[PDB]
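> Questions regarding the structure given below will be posed in turn.
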Amino acid sequence: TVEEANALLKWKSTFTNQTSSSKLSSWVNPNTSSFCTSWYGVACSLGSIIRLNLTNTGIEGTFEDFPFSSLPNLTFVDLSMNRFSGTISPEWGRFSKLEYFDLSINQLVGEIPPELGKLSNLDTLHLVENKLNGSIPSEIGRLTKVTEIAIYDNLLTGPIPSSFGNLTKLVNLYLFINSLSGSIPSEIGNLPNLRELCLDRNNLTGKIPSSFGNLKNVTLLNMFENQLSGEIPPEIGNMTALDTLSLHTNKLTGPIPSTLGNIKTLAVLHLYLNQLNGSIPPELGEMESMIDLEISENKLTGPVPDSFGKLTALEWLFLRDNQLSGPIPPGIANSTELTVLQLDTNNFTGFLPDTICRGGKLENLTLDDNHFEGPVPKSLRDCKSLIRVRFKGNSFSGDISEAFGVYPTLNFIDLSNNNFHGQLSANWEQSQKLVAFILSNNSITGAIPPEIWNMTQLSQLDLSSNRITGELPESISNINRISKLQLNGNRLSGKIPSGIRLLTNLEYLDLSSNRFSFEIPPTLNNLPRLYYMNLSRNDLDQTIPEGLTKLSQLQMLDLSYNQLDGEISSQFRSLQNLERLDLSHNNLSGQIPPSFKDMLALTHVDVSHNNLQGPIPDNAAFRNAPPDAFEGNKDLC
Amino acid sequence: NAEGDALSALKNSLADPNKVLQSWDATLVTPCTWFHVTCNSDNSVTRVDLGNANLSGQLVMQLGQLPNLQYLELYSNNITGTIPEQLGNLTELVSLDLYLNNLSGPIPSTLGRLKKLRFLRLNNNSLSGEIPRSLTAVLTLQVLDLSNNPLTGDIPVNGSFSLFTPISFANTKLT
Amino acid sequence: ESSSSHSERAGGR
Ligand SMILES: *[C@@H]1O[C@H](CO[C@@H]2O[C@@H](C)[C@@H](O)[C@@H](O)[C@@H]2O)[C@@H](O[C@@H]2O[C@H](CO)[C@@H](O)[C@H](O)[C@H]2NC(C)=O)[C@H](O[C@@H]2O[C@@H](C)[C@@H](O)[C@@H](O)[C@@H]2O)[C@H]1NC(C)=O
Ligand SMILES: *[C@@H]1O[C@H](CO)[C@@H](O[C@@H]2O[C@H](CO)[C@@H](O[C@@H]3O[C@H](CO)[C@@H](O)[C@H](O)[C@@H]3O)[C@H](O)[C@H]2NC(C)=O)[C@H](O)[C@H]1NC(C)=O
Ligand SMILES: *[C@@H]1O[C@H](CO[C@@H]2O[C@@H](C)[C@@H](O)[C@@H](O)[C@@H]2O)[C@@H](O[C@@H]2O[C@H](CO)[C@@H](O)[C@H](O)[C@H]2NC(C)=O)[C@H](O)[C@H]1NC(C)=O
Ligand SMILES: *[C@@H]1O[C@H](CO)[C@@H](O[C@@H]2O[C@H](CO)[C@@H](O)[C@H](O)[C@H]2NC(C)=O)[C@H](O)[C@H]1NC(C)=O
Ligand SMILES: *[C@@H]1O[C@H](CO)[C@@H](O[C@@H]2O[C@H](CO)[C@@H](O)[C@H](O)[C@H]2NC(C)=O)[C@H](O)[C@H]1NC(C)=O
Ligand SMILES: *[C@@H]1O[C@H](CO)[C@@H](O[C@@H]2O[C@H](CO)[C@@H](O)[C@H](O)[C@H]2NC(C)=O)[C@H](O)[C@H]1NC(C)=O
Ligand SMILES: *[C@@H]1O[C@H](CO)[C@@H](O[C@@H]2O[C@H](CO)[C@@H](O)[C@H](O)[C@H]2NC(C)=O)[C@H](O)[C@H]1NC(C)=O
Ligand SMILES: *[C@@H]1O[C@H](CO)[C@@H](O)[C@H](O)[C@H]1NC(C)=O
Ligand SMILES: *[C@@H]1O[C@H](CO)[C@@H](O)[C@H](O)[C@H]1NC(C)=O
Ligand SMILES: *[C@@H]1O[C@H](CO)[C@@H](O)[C@H](O)[C@H]1NC(C)=O
């Protein structure tokens, strides 16, 4: 006691940057009459310290003056969450009776001494969240009584010691955040009591040991973010107690093992980000407990099995970024608990099944870049729980106002590159949480419902490449949160509303290829974030307003194919960031202002088909201009 | 992906009172569907338009993970901290607009690797140091501005800076 | 301390 307490008191002297408010103020009297009862963090047995608990004590120092020789009876040591720096001395293995060893969350460096292997009585080993480098010693396999080994979040290298098969009592192996190398020892598959194996986020090469079929007690197998190769061993199906299997972000090849159906407890399967090929085994429909099924970003082929209808508890089905084909079986959306259905980047065909939102809980549906056709199922129209909908790049058809209902929780929708006809329903206004409405390249006619502007939360609106008619109201100001407005390629007519002035958060304006007919608003001088403005192919009929030059941040400004007349104001020199200018196909007269030579950012100009004259100012843009950039003028020197 | 995780690092080191970065959903494959971010046909981020966003915080070294990023607009905010030298990893690059901020520290010499750079505006800041010689080797720099900043040393005309005007170096306390 | 690793969900479009 007195020898132990004085030795601890000497070790405490090593501590640096220690405040008088520390918990170790109780270390005053070395007599057992205060050592074993009033000293914080120590607990004795038969008068001798067996327990040292100094977690989260803010101690700053090293274990160089740790009294190894003075504390024979230590069995519990937890020095985690402190500022200990240095190495792990081999003297740590001298604690014969030690059962619990925790040095996690520290600033330790160096290797793990093999002397830790002679801690025969050790049950738990925690060396977590440190910067220990080197290979795990083979001698760790000597810890026959160990049950949990956690050395993750470190800088460990080399292979896993195949002597780990000798750790029969091990139930929890945590080594994930590290740089372990080489193949997985086959002996690891022969741990009888193992329950959790987390080898993820490493540099592990080679195949997955077929011996893993013997782990009938394992419920968690995390080995993602590795360089594992070969094929998934079919003996994995014998892992009948598996709850979560994650091999994502690997270099696995070959087909999915049909033996995965035998695991009736598997609720999470993450096979994505790999190179598995072939067809989906119909036996995957027999994985009864499956909740999260992710096989995305692969090279799978063939159709989805109709057996997927037997997955009655599925919630996430990730099949995107693959080479699957054929029709969608109605059983895919059989689940009433389905919430996420990602299918983009595939080669599917045919109609959507009427079971699409059977349970009324679908949130995120993704169908981009496919060959779907036919109408939207009535179950999708009435499915109010949608959040993200992505129909982009298909051949969907039907009346756009008859296809979709109301969606109070809708956030993002993209129906671009489809064959939807009809006029826009005013039902979209009730999607008060919508921030991105993108419906470009369709066959939609009619006018924009005035209620669309009462959707104040919109930040991106894209109705481009359609046949929308009518004129934009001065109520356009109601969506001032917008930053991308793409209304180009339509039959919008009338004057451009002056309410565009008040959309100050606007970044990108595209009103081109339309039938706007009167003069540009002279009040458009307050767009401090606009870097794009395309007003080309219209009928604007007067002089360019001076207020346009007050938008300092334009990079591109296209006013081509118009009826603009008058002289090009010299105040365009103020646009210091302007890179592109297109004023072609107009009736602009006068001389090109020679103050344009001072616009260093300008690179591209087109002034063709106009009524200007005089020698052009000399800048980088005018010099490299081809002969097309000056065609059809009057007297350009 | 990689680019989306990189931009997510920025999102966590900035205070966003105006909810500008709200659309930046980390669980998406790419950040190309985010607002204020634009990609090219390859789904690589090429533009970040965060000017006048009332963003306070510190820059992030993950900004060098955007190989195709051409235009970086962080101007007109209350961002503090230093400029991480890792922005020199932006192989393709046109515009660096960091002006009108509260940035401090030196100007990293690693910006000389951005040989495609055309416009660099860092004025109205708290920058301190000297102009690297490396910035004279870009040969593509057209517009330059380091006004309203306490730097030191002489104006390096090493060849490229010969075309520039004292307005680029006004109120700089250089000479 | 000790804790397991959580396989994070895949991405999305
Ligand atoms: C494991 O890492 C030890 C610590 O090196 C440093 O740790 C941090 C402080 C950080 O700065 C990190 O970047 C450094 O790498 C190495 O020991 C140190 O080695 C350096 C020389 O590299 C030496 O100046 C130090 O005195 C020495 N300190 C101690 C306490 O030993 C280990 O040794 C290395 O391993 C050799 C095989 C070789 O690679 C050589 O570079 C080192 O001596 C590192 N062990 C490894 C990498 O196995
Ligand atoms: C289906 O819809 C979208 C698909 O992207 C996902 O919604 C988004 O989920 C993310 C991650 O949870 C949410 O971000 C989080 O916000 C909380 C604060 O509320 C924050 O603490 C987290 O750090 C993170 O930023 C995001 O808010 C949410 N967006 C919306 C509008 O829902 C959703 O997760 C998907 N559901 C699935 C995958 O089942
Ligand atoms: C667009 O909305 C405005 C007003 O916004 C809403 O108005 C109410 C209907 C209610 O939902 C509030 O919470 C919103 O702020 C409409 O203009 C108002 O309409 C009401 C009719 O209930 C009328 O009493 C007001 O005088 C109107 N004006 C104002 C300034 O409130 C407008 O009709 C909506 N446009 C369309 C096409 O529906
Ligand atoms: C604390 O350590 C002391 C010193 O090792 C132990 O005293 C020894 O006890 C063993 C049996 O447990 C005897 O065989 C030795 O002869 C003892 N040596 C001395 C010098 O006394 C003591 O038993 C330990 N106490 C506990 C509770 O483990
Ligand atoms: C060692 O000390 C820590 C904290 O000083 C103890 O952790 C507490 O444990 C109890 C029971 O498990 C919990 O109710 C508390 O919430 C924990 N506090 C924390 C984590 O800050 C730990 O039990 C101690 N161990 C021994 C053997 O005494
Ligand atoms: C999709 O729908 C249901 C799944 O709920 C299946 O139809 C029957 O559902 C009842 C539910 O009480 C079960 O008891 C029956 O066994 C199911 N039928 C059969 C033949 O098993 C349907 O089979 C599922 N799959 C499809 C339509 O492919
Ligand atoms: C503004 O939008 C128009 C289209 O409305 C763009 O015009 C295109 O110009 C290129 C260049 O010759 C042609 O190949 C395309 O056919 C044109 N599109 C159409 C629909 O005719 C114009 O380029 C845009 N301006 C800017 C600066 O982006
Ligand atoms: C699982 O562990 C228990 C612990 O008591 C053991 O009895 C049983 O034999 C083990 N079964 C296997 C090897 O899966
Ligand atoms: C493990 O699965 C294989 C299928 O590849 C099977 O042949 C074998 O019998 C299974 N193991 C046991 C003990 O049944
Ligand atoms: C949609 O875009 C494609 C190519 O982008 C083109 O065929 C046309 O502009 C549109 N096609 C249909 C069918 O809408």
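Since chain B takes its numbers from Swiss-Prot, the residues it shows come out as 26-200.
Just so it is clear, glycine is given a Cβ too, placed from its N, Cα and C backbone atoms.
According to Swiss-Prot:
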- B:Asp30 to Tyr: No effect on flg22 induced FLS2-BAK1 heterodimerization (MUTAGEN)
- B:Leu32 to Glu: Loss of binding to BRI1, but no effect on kinase activity (MUTAGEN)
- B:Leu46 to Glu: Loss of binding to BRI1 and loss of kinase activity (MUTAGEN)
- B:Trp59, B:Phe60, B:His61, B:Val62: brassinolide binding site (BINDING)
- B:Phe60 to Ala: Loss of flg22 induced FLS2-BAK1 heterodimerization (MUTAGEN)
- B:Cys64 to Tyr: No effect (MUTAGEN)
- B:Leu94 to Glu: No effect (MUTAGEN)
- B:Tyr96 to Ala: Loss of flg22 induced FLS2-BAK1 heterodimerization (MUTAGEN)
- B:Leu121 to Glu: No effect (MUTAGEN)
- B:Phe144 to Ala: Loss of flg22 induced FLS2-BAK1 heterodimerization (MUTAGEN)
> Have a look at the binding-site residues B:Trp59, B:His61, B:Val62 and say which one has the shortest Cα distance to B:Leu94 (mutagenesis position).
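It is B:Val62, whose Cα lies nearest.
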> Which site among B:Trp59, B:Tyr96 has the most other CB atoms no more than 10 Å from its CB, taking these as recorded positions?
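The largest 10 Å Cβ neighbour count belongs to B:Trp59.
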> Taking the Cα of B:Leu46 (mutagenesis position) as the centre, which of the recorded positions listed as B:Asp30, B:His61, B:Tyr96, B:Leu121 lie within 10 Å of it?
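If one measures from the Cα of B:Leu46 (mutagenesis position), the recorded positions that come within 10 Å are B:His61.
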> Using C-alpha atoms only, work out the spacing between B:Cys64 (mutagenesis position) and B:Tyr96 (mutagenesis position) and round it to an integer in Å.
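Just about 11 Å between their Cα atoms.
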> Give the distance between the Cα atoms of B:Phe144 (mutagenesis position) and B:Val62 (brassinolide binding site), rounded to the nearest whole Å.
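That separation, Cα to Cα, works out to 19 Å.
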> Under a three-state reading of DSSP, tell me whether B:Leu32 (mutagenesis position) is helix, strand or coil.
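In the DSSP reduction, B:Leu32 (mutagenesis position) maps to helix.
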> CB neighbours of B:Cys64 (mutagenesis position) within 10 A?
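So the number of other Cβ atoms within 10 Å of B:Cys64 (mutagenesis position) is 18.
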> Apart from B:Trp59, B:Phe60, B:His61, B:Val62, which residues in this chain have a Cβ no more than 8 Å from the mean position of the Cβ atoms of those residues at the brassinolide site?
B:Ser48, B:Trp49, B:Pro56, B:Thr63, B:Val73, B:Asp74
> Taking DSSP as the reference, which of helix, strand or coil describes B:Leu46 (mutagenesis position)?
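The three-state answer is helix.
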> Given the recorded positions B:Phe60, B:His61, B:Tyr96, tell me which ones have a C-alpha lying within 10 Å of the C-alpha of B:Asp30 (mutagenesis position).
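Those close enough: none at all.
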> What recorded positions from B:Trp59, B:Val62, B:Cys64 have a chain A Cβ less than 8 Å from their own Cβ?
none
> Other than its own, how many Cβ atoms are within 10 Å of the Cβ belonging to B:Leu94 (mutagenesis position)?
27
